[PDB]
Amino acid sequence: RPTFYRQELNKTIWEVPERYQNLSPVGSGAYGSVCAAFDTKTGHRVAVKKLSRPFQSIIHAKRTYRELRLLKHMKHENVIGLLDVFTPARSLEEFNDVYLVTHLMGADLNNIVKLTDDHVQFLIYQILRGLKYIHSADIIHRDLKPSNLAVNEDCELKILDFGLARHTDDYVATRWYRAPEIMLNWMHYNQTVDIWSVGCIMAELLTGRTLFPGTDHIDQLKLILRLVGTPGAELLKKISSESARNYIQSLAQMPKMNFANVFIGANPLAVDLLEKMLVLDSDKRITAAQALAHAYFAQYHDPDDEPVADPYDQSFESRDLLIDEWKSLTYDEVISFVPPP
Ligand SMILES: CCn1c(Nc2ccccc2Cl)nc2cnc(Nc3c(F)cccc3F)nc21
C-alpha cells in the first residue's frame, strides 16, 4: 500500500501518496481546497481536492457522499471525473478525510476575459455535449456559471461540479446565470435551467459583458424581463407563487427586445440559438440534445459522438441519515473505486 507524506499549505495539512509531487495551491472554497500536483505514475499534472471537514455534520456528510457518487459516475470528455480518490485512513474507524484527483485544466472560463465566433461555437458546443450527458442521467447542474467551467489553453472544456471561491494567484454570482423559474422557488423547473445558464454564458462570450448582472434576485428578474419581455397569459397561468406572479407583472412596460439588436454583429445562427435558450417558459426552452442539432454547430455536431450516460441512482437524495451512515457509504465508494485506464 502507498506511502503517504504530510505537507502544510496555508494552514491545511495535506496527506497524499508519494505518487503526487510538487503540491501547489490553486485555491479554496467553502467545500474544500485544491492543489496542483504532478502525478509520477502518468507523468501528467493533476488537480487534487481535499474535502473540508467532510463528516462534521449530516449536511457535510451527505454532500461528501453526493460528490463522490456523482464524480465516480461522470465519464465524458466535457465533464470533470475522477482520476483517483484516496484517504490516509486504513480503516473506517480512522476515516475523516477524502481527497479527489482530476485532470488539471489550468483556468476557468471567467479567466478567458484575461473570441472569434468559431471560438464561441466550440466552447458552447462542448458545454452542451457535457450537458446532454449529465441531463441524460437525470442530473441537473443548477449552478452553471463561468467559474464552473474548466478550460485549457487548447480550448478543451470540462464542466465542474463546484469552482473556486478564492484563487491563489489569483467574482461570479450564481444569480446572474440562474433561470427565472428558479429565482424565487424550486416548484416548477426541469434540466433546462442549465440551458438558460448556457445562454447567459454564450451571450457573455459574444459580447464581453455580463448579460444580466442583477444586484439581487428582484433586480435579476427586472434585467431579464427587459430583454425577453413581460410574459403573457400562457406563462403567467403556470406560476403558483402569488409573489413571483406579482413581480413578473409589476413592471414599467417591458418590450421583448430584438436579440438582433442586443447581439448585432453576431452570427445570426448564434442569435437564433440564444433566442431559443433564453425562453422564459421552462417547458418551451430548448434542450441540450436539441441545441446540439442546431445549425449554429454544423462545424462540430456529430450525433455519433454525443453520448448519453449510464443510469444514475439519485435515491439517496431523498434520505435523511445519520452522520455515520453517510460516512460508511462514503467509505464503500472510496474502497470500490476503480481508476480509468
Ligand atoms: C475547482 C478547482 N478544480 C477542480 N476541482 C475538483 C473537482 C472535482 C474533483 C476534484 C477536483 Cl480537484 N478540478 C480542477 C481541474 N483543473 C483546475 N484548473 C483550474 C486552475 F488550475 C486554476 C483556476 C481554475 C481552474 F478551474 N481546477 C480544478
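In chain A, numbers come from Swiss-Prot; the residues present are 5-118, 122-177, 182-352, in order.
This entry, so its header tells us, was determined using X-ray crystallography, 1.9 Å.
Note that Cβ sites are derived from N, Cα and C of the backbone, with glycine treated the same way.
What Swiss-Prot lists as ATP binding site is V30, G31, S32, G33, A34, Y35, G36, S37, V38, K53, and the listing cites sequence analysis. What Swiss-Prot lists as active site, proton acceptor is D168. Looking at Swiss-Prot, you'll find the mutagenesis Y182 to F noted as follows: Phosphorylation blocked.
A map of Swiss-Prot features onto the structure.
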| residue | record | DSSP class |
| --- | --- | --- |
| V30 | ATP binding site | strand |
| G36 | ATP binding site | strand |
| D168 | active site, proton acceptor | coil |
| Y182 | mutagenesis position | coil |
Distant-in-sequence Cβ neighbours of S32 (ATP binding site), under 8 Å, six or more positions away: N14, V38, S56, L171, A172, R173
Distance from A34 (ATP binding site) back to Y182 (mutagenesis position), taken between C-alpha atoms, in Å: 15
For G36 (ATP binding site), nearby residues of its own chain (Cβ under 8 Å, 6 or more apart in sequence): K53, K54, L55, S56
List of residues, in chain order, with Cβ under 8 A from that of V30 (ATP binding site) and at least 6 apart: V38, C39, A40, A51, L171, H174, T175
Same-chain residues at least 6 apart in sequence whose Cβ lies under 8 Å from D168 (active site, proton acceptor): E71, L74, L75, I84, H148, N155
Through-space Cα separation in Å, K118-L122, 3-residue segment unmodelled: 11
Of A34, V38 (the binding-site residues), the residue whose Cβ has the fewest other Cβ atoms within 10 Å: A34
8 Å Cβ shell about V30, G31, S32, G33, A34, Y35, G36, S37, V38, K53 centroid, ATP site members excluded: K54, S56, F169, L171, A172
Straight-line CA separation, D177 and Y182, 4 intervening residues not modelled, Å: 11
Whole-number Å value of the largest CA-CA distance among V30, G31, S32, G33, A34, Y35, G36, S37, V38, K53, listed as ATP-binding: 14
